[PDB]
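**Student:** What follows is a structure written as structure tokens; I'll ask about it next.
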Amino acid sequence: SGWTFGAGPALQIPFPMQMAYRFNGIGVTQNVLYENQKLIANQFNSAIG
Amino acid sequence: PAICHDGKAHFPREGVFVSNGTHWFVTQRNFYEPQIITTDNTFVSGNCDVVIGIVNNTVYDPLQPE
Ligand SMILES: *[C@@H]1O[C@H](CO)[C@@H](O[C@@H]2O[C@H](CO)[C@@H](O)[C@H](O)[C@H]2NC(C)=O)[C@H](O)[C@H]1NC(C)=O
Ligand SMILES: *[C@@H]1O[C@H](CO)[C@@H](O[C@@H]2O[C@H](CO)[C@@H](O)[C@H](O)[C@H]2NC(C)=O)[C@H](O)[C@H]1NC(C)=O
């Protein structure tokens, strides 16, 4: 639910959508995430590993 | 995540894409307000092969009828 559960009821949203929203938060726009989603997922998995 | 009108992903400049089952709209994040998906509220940047989960739908040009 992203940040929505920190305000009221949890708002079920897809994770790619939430990540694109987070990118929009820092002035990167959604297109970057939706064009690099595989790279971002791989980088996140490598960092978590 | 995006809408493919003619081989081009249309992402929403502010807000998310929603569909009431059949018709897709653009609404804000913290309040449901459906708006017809035009070129004003959507910016096109992509190829429509890389994004995953893109729906086709259609966009409305506010200048073509005029
Ligand atoms: C989703 O909402 C749209 C409204 O934008 C519905 O389209 C119809 O739009 C006309 C406008 O001339 C209304 O008079 C109709 O009442 C709308 N239909 C309905 C059922 O309300 C569209 O039908 C809606 N989709 C669903 C599945 O309800
Ligand atoms: C969305 O529009 C695209 C536009 O490219 C269409 O994709 C077609 O998919 C079929 C099946 O692989 C191909 O044979 C065609 O060449 C593609 N393009 C066209 C213009 O037909 C299709 O109309 C829609 N696809 C989806 C998944 O909704």
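Following Swiss-Prot, chain B shows residues 1079-1144, kept in their order.
In case you wondered, yes, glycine gets a Cβ from its N, Cα and C as well.
What Swiss-Prot shows for this protein is this:
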VARIANT   B:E1092 to K  In strain: Theta/P.3
VARIANT   B:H1101 to Y  In strain: Theta/P.3
VARIANT   B:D1118 to H  In strain: Alpha/B.1.1.7
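Show me how these features fit into the structure around them.
**Tutor:** B:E1092 (variant position): 11 other CB atoms within 10 A of its CB, across all protein chains.
In the three-state DSSP reading, B:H1101 (variant position) counts as coil.
Under the three-state DSSP scheme, B:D1118 (variant position) falls in the coil class. Here B:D1118 (variant position) comes close to B:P1140: these same-chain residues lie at least six apart in sequence, with C-beta atoms under 8 angstroms from its C-beta.
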**Student:** List the variant positions B:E1092, B:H1101, B:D1118 whose Cβ sits under 6 Å from any atom of ligand 1, in sequence order.
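**Tutor:** The qualifying variant positions are B:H1101.
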**Student:** Under 8 Å Cβ to Cβ from B:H1101 (variant position), same chain, six or more residues apart: give me those in sequence order, or none if nothing qualifies.
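**Tutor:** Correct list: empty, so none.
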